[PDB]
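First comes the structure, then the notes that go with it.
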Protein chains: 2
Amino acid sequence: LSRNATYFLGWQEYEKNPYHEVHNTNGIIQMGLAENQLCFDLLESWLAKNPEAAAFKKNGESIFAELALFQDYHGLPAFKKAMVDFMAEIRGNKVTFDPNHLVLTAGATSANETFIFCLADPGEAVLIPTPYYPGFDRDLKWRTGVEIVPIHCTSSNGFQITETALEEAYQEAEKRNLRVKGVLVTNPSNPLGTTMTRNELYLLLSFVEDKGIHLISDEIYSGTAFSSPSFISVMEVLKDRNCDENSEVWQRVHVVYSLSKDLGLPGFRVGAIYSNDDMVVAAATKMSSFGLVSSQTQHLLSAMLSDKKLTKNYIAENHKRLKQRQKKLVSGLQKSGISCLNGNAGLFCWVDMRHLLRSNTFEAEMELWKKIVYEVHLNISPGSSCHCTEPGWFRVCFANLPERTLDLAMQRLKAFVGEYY
Amino acid sequence: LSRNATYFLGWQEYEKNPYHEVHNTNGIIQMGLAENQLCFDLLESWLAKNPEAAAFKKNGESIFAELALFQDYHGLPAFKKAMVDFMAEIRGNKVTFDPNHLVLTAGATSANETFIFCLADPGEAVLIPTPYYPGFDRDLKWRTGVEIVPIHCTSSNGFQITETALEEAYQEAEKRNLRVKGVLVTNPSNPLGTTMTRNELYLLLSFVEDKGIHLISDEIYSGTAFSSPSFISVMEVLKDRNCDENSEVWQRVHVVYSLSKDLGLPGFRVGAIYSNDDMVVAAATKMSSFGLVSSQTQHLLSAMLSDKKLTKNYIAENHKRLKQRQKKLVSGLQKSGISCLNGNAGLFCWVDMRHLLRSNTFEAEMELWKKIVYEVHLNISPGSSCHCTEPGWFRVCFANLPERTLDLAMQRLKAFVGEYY
Ligand SMILES: Cc1ncc(COP(=O)(O)O)c(CNOCC[S@@+](C)C[C@H]2O[C@@H](n3cnc4c(N)ncnc43)[C@H](O)[C@@H]2O)c1O
Ligand SMILES: Cc1ncc(COP(=O)(O)O)c(CNOCC[S@@+](C)C[C@H]2O[C@@H](n3cnc4c(N)ncnc43)[C@H](O)[C@@H]2O)c1O
């Protein structure tokens, strides 16, 4: 077989003994799965009121044959139009997207890998701010032969990207004899739970301009920014500057999007690539061939997203319920004397548990982590799994479980800190 | 951008002037698109009688949230079970498939590339019998860095694979300094329209055993074998031999399947990988992450395929209508004094038009091809596009257009041969 052919304790323990309000009340509570189960009722109500799309019907007529045959990698026109409209709405209509520059893919997972395939050759690299979504270690490197060089961020400044961290990253790549092709960021951030600052964005654009490299912004959480400071898409910063089709960096700024986190439809595999570079769009379009979005799904979501009443109310309501749940987690944690990095987006909080470590080491972090799993029966993510340089931080999700289960988790954790500390 | 980032006349002319019974009767008739539009009515009737699956309902209950959240790359259990049952039924239940060894992918396009990623490293190669599906030149090589070495087949023996052709292929690879990792075949064959013979299969199994390489059988057309000789899956040949988990080749024989051609649902992107090798299944499962099948689609098709009455009648009816349409094309061609390679499967015929060429050259072939496009307003595929070693053969599809349009095409072609020959 080829070479390609050849932190899990929390989950393996979870599957063996999963928590359930009635069938297993002693099970481990899931707080490490970043999924949104807060607004399904809004989608179910829409589906009940508008049954035709899911029924393969349009204006009373059957379009099953037409959809069954639609396999064009340019994507369904009506669906791409609805998607760009939705992406603009998410950004307060401060930026518009050309549907001809959008490429549909089977989830952001597919989109990110495709971008790497189009922008870097095997042996080259991309810079990524730490901590970062651990899925990237496989998604971005596995079949691409591309390497990841970290741009270290620390708690000192709220885990923000600095000019010095970027140069040190660029320097590490050189020392490893790796040619840098770009920087990939997550905005809003997983696992930080914060929106990138305008300052960081200009800092990034200036850096990629100087180095003549690419900037890929994974904005899958763009619709989940529920509190100040405001979410700023990388595309917005380009407009209000000489980069507005008056520079070169404009062609090297790209966005990745998905319906997995805001709408909570990860199973449907709706991802999107957006680029101003005509050649990247052409290349990605052909690559999408290996991971197209089901035409049945494309039709359903074009109908849903074309409804301006649904999109408007969904975003507002999603923001409301997410904010409510995040505050509940923050308040719950405070009662145990546990603080969080001040966040305003995502489906999780970046929790500070440094003062609960035996010592300032990752060995201590894994120790604490295992205690929470076996003693507290809570599954969360140790920061080292996200490549955070300082031991003690944890990602704790809050949008996948019922409010009452969240409270249960908090009181068990409180019982824990009072018992061992 | 990376390197990856950087025969069409018939289609470009088609899009500019596409044929239509009422809106453009002088348009070019499409006979180069291998799609099945013969049995949509059977699927529409089932959907009308069983509306719950498409409605996200099971036993009267809504399962929208559950499906929306299902993103596991091991695939929906009920759907994989229905798929293996269907694959066995297609093969007359002569072979059974373990659902734990099946991996769902976004179409066979995705499945084939993934198999290449798991079996060969960049710089290595796979042998493929010519003529072959031109999509392979991009699908199998583009992002994999793998090369294709042809196993030449000629009309002398009905375009069958011979021991000598295999060794000559294996020899060409060596001369090009390429290490061979396996052979990929299409059974039934696109564009031949023939089922592989038991003789060819044993010949292939013996060859891959000797060379210690893999055998990948793309059986996407397995359900479209409508006439004798019988279709024989590569998996069947393994059973009735010492290869029945009593050898080594057993672990190196793999199958690719899809619902794009038999059921005519290419837009839904339902592909499948099947392998006896535990490691290949594990690897492919993780790779499917880049191209998963929409859970909405998985649910719908698990319901459809779980209905034994539908699957039985669909296969029988598909066989009937396909056979009827193929005979019509064969008879239509005979009237113009044009013969076809005796075939029994697929959605197309491999047509012999050598006697209509100015000379025995590919330049002559392209000449004739362009005449049929501009003079006859018919779009078919020149054999050279499929890498056929002898000029003059063409692939002509018959399952995508109405019977009357097919006849129209035949009479225009007859008018052509009588006018220039
Ligand atoms: C910043 C960021 N970007 C993109 C994504 C992916 O979202 P899409 O749904 O649009 O692709 C995420 C979040 N991803 O969360 C879910 C991870 S799955 C989609 C992909 C990922 O997970 C690994 N994995 C492990 N076990 C898996 C099972 N059982 N099924 C599927 N995937 C599974 C994969 O190997 C892969 O790396 C995000 O935060
Ligand atoms: C033997 C054989 N195996 C597999 C397949 C693929 O079937 P799936 O639908 O299960 O993936 C086929 C037949 N494929 O026929 C359709 C070709 S598409 C699925 C993929 C293929 O076509 C190229 N292409 C060119 N223009 C395209 C547009 N506009 N949309 C999609 N694909 C398009 C791609 O670059 C790719 O190589 C078969 O015979």
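Residue numbering in chain A adheres to Swiss-Prot, whereby the residues present occupy positions 4-9, 19-433 in order.
From the backbone N, Cα and C atoms, a Cβ is placed for every residue, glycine too.
Looking at Swiss-Prot, the entry for mutagenesis of A:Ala46 to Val says: Reduced activity. While the structure shown retains the original residue, Swiss-Prot records the mutagenesis experiment A:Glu47 to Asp or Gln with this note: Decreased catalytic activity and reaction specificity. Swiss-Prot lists A:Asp84, A:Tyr85, A:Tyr145, A:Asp151 with the feature substrate binding site, giving a large-scale study or a structure entry as the kind of evidence. Under mutagenesis, Swiss-Prot gives A:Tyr85 to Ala with this note: Strongly reduced catalytic activity. Swiss-Prot gives this note for the published mutagenesis A:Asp230 to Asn: Loss of catalytic activity. A:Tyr233 to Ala appears in Swiss-Prot as a published mutagenesis result, with the remark: Decreased affinity for the substrate. Quoted from Swiss-Prot, the note attached to the mutagenesis of A:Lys273 to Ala states: Loss of catalytic activity. Recorded in Swiss-Prot as a mutagenesis result, A:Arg407 to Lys carries the remark: Strongly decreased catalytic activity.
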Taking the Cβ of A:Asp151 (substrate binding site) as centre, how many other Cβ atoms lie within 10 Å?
21
Would you list the recorded positions among A:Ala46, A:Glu47, A:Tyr145, A:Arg407 that come within less than 8 Å, Cβ to Cβ, of chain B, in the order they occur in the sequence, writing 'none' if nothing qualifies?
A:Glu47
Please check each of the recorded positions A:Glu47, A:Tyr145, A:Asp230, A:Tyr233, A:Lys273 and report the ones with a CB atom less than 6 Å from an atom of ligand 1, ordered along the sequence.
A:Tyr145, A:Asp230
Select one residue from A:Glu47, A:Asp84, A:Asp230: among these recorded positions, choose the one with the most other Cβ atoms within 10 Å of its Cβ.
A:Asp230
Pairwise CA distance, A:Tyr145 (substrate binding site) versus A:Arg407 (mutagenesis position), rounded so that it is a whole Å:
10
Check the Cα-Cα distances from A:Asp151 (substrate binding site) to the mutagenesis positions A:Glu47, A:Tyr85, A:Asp230, A:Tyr233, A:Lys273 and tell me which is shortest.
A:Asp230
A:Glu47, A:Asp84, A:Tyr85, A:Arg407 screened against A:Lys273 (mutagenesis position), Cα within 10 Å - retained recorded positions
A:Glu47
The recorded positions listed are A:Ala46, A:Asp84, A:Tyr85, A:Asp230, A:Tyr233; by CA-CA distance, the one closest to A:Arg407 (mutagenesis position) is A:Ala46
Candidates A:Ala46, A:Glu47, A:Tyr233 (mutagenesis positions); nearest Cα to A:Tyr85 (mutagenesis position) turns out to be A:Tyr233
Across 9 unmodelled residues, the distance in Å between the CA atoms of A:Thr9 and A:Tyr19
19
Three-class DSSP assignment, A:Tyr233 (mutagenesis position), comes back as coil
Candidate with the highest Cβ count within 10 Å, taken from the recorded positions A:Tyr85, A:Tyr145, A:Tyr233:
A:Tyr233
Cβ under 6 Å from ligand 2: qualifying recorded positions of A:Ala46, A:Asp151, A:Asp230, A:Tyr233, A:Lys273, A:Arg407:
none
Using Cα coordinates, what distance in whole Å links A:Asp230 (mutagenesis position) and A:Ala46 (mutagenesis position)?
15
Densest Cβ neighbourhood among A:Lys273, A:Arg407 (mutagenesis positions), 10 Å radius:
A:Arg407
Compare the C-alpha of A:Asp84 (substrate binding site) with the C-alpha of each of the mutagenesis positions A:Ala46, A:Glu47, A:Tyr233, and give the closest one.
A:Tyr233
